[PDB]
2 protein chains.
Amino acid sequence: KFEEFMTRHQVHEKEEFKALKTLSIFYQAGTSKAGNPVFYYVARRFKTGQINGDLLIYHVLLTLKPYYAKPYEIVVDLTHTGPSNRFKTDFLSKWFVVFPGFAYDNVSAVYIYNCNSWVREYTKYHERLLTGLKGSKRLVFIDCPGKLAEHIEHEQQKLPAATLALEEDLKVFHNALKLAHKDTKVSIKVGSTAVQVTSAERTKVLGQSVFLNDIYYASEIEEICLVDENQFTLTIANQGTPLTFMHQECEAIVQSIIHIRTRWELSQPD
Amino acid sequence: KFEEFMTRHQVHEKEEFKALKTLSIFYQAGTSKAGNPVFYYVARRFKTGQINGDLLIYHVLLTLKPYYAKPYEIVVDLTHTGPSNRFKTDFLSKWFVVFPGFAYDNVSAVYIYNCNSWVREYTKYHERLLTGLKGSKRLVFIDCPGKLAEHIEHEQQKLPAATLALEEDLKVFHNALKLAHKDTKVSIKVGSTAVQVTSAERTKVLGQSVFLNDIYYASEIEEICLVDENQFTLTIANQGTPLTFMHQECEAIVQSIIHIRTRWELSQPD
Ligand SMILES: CCCCCCCCCCCCCCCCCC(=O)O[C@H](COC(=O)CCCCCCCCCCCCCCC)COP(=O)(O)OCCN
Ligand SMILES: CCCCCCCCCCCCCCCCCC(=O)O[C@H](COC(=O)CCCCCCCCCCCCCCC)COP(=O)(O)OCCN
Ligand code: NA
């Protein structure tokens, strides 16, 4: 939309805008197996309050400008995406008008990576705006890290190194159950830096059945309570409501998590 | 001084004071080989400007009162102590008068742990108020971690866990040379979370020849740079002029430091 294009050009690229590039929130990297240019959006790298929306969306416009006249694909990294990264209602709706019609058409495929519970609720709450994304063949959720290789060569992939690191050396606990108004089978994976709870059964997101992956850095873990011989709880910072899980070896799970919370506290800024 | 005993009792400890115990800057722990109650002061734990000095002194005064009538010893952990942990002149002086005479005399010995370059400079800078400490034999510097056992049995030692963490799994580079106007024989030790530059030769601190242990967390390392095959740069956050080191294995050192810096970056907040 050149009307927004020029409104953003009456004052040329400032020095805050140029900072967006260095933080690698949206960038082009690699080519897909289909022979299309790939772009990456690292959701967790956007802070609602800290980052000016108009600059971001404009930074994306300049990035896609040269490419979006032809086929191209987007990889959306939803790793550890939470409230602090959300696009507020009014800002979210901008994305549907600021780009040319063909730019939207030329998107060959969108690859959703590490979709989580919060994002699901987000799409739930913004079900209106995202109806065009509902049951779309272009929308492709990555069940597990290994399936992305089906669309993009492993070497052509360029996810944030921090994202890939979350897939290394995990103590995995299968057959766990997440207790709530609605029970759900999950796997509880403990890493040196965080804890990941992956749904063992598919769930609905934007019309598709997918696997969610909730990530909690050790820094977010406040309270760790062992309730029973097969039940424990986690208190996540700024989340309020405690998470409850059931597992045969809750004693081993808690110890494992306490350890990573400790190793973290040790190496911290005094 | 019972004026501080009075002035502090007329208002008391309602709020913030109770938080001084939660961060444990000064605490009693263990018993020395001499047969005395040991107390610890974690210098890094105190943040000048954030914590009220009078409240701190009041804390220390209370956790000492039950004991300072009899002989006791103090272990001051100067690990990673810097400017943001300093005692302002007017606050420093308050320490020499607020306590009862006998309370001072009853300090059997003070064990200084991990004294660094900055503290030494702070000492030289505040020489006027620290003149009584110059030459004092009650001041016992700890050459190396093991030497502490000469005064406190291992099972009694209660140094902060974070301190002990810096002692294990270290890749050491001996016979290195720190390049300045005055060149200093130093050993460079790379831990999983920090780099330690330990002086191989002694310098003067409060009138005593001792070794220094400069500690730089992975989070403080902004710029590593290999100059020669045997010389490299080490830029620390908020210290300006970078450190310079000579060593036959500089390539190996730089590669090791870059590693722990990269690993740290892969674990940082969004
Ligand atoms: C806010 C929380 C965190 C971010 C994610 C929020 C959404 C939930 C998770 C799923 C994200 C899927 C977004 C995919 C966008 C790229 C391609 C696409 O799906 O198609 C078009 C979008 O193509 C674009 O140009 C998007 C450019 C990417 C920049 C930023 C990436 C993610 C930002 C959040 C959602 C934006 C979706 C686009 C809205 C038009 C939309 O056209 P339409 O179906 O609505 O038909 C009529 C159009 N008026
Ligand atoms: C007496 C003052 C104690 C605090 C000194 C702070 C300045 C930092 C110096 C650099 C490292 C060495 C630590 C100092 C050891 C303290 C022991 C000492 O010498 O005092 C004796 C006994 O000290 C105590 O009983 C103090 C009890 C609590 C100690 C907690 C304070 C430790 C501060 C360490 C970090 C400060 C600065 C960090 C960064 C700038 C009594 O001798 P005096 O008769 O000369 O004193 C009064 C004369 N009328
Ligand atoms: Na004794």
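Heads up, chain B uses Swiss-Prot numbers, so what you see runs 1568-1837.
We read in the header that X-ray crystallography, 2.7 Å was used to get this structure.
Keep in mind that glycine also has a Cβ here, set from the backbone N, Cα and C atoms.
B:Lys1691 to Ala appears in Swiss-Prot as a mutagenesis experiment; the accompanying note says: Reduces phospholipid binding; when associated with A-1695; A-1769 and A-1771. Note: B:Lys1691 (mutagenesis position) has no non-local neighbours, i.e. no same-chain residues 6+ apart with C-beta under 8 A of its own C-beta. Secondary structure from DSSP puts B:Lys1691 (mutagenesis position) in a helix.
Other C-beta atoms found within 10 angstroms of the C-beta of B:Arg1695 (mutagenesis position) number 8, with every protein chain shown included. Under its mutagenesis annotations, Swiss-Prot gives B:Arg1695 to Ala the following note: Reduces phospholipid binding; when associated with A-1691; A-1769 and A-1771.
In Swiss-Prot, a mutagenesis experiment is listed as B:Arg1769 to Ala, annotated with the note Reduces phospholipid binding; when associated with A-1691; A-1695 and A-1771. In sequence order, B:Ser1776, B:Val1777, B:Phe1778 are the residues near B:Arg1769 (mutagenesis position), counting only same-chain partners six or more apart with C-beta under 8 A.
Around the Cβ of B:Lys1771 (mutagenesis position), the number of neighbouring Cβ atoms within 10 Å comes to 12. Quoted from Swiss-Prot, the note on mutagenesis experiment B:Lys1771 to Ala is: Reduces phospholipid binding; when associated with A-1691; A-169 and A-1769.
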Roughly how many angstrom lie between the C-alpha atoms of B:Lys1771 (mutagenesis position) and B:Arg1695 (mutagenesis position)? 16
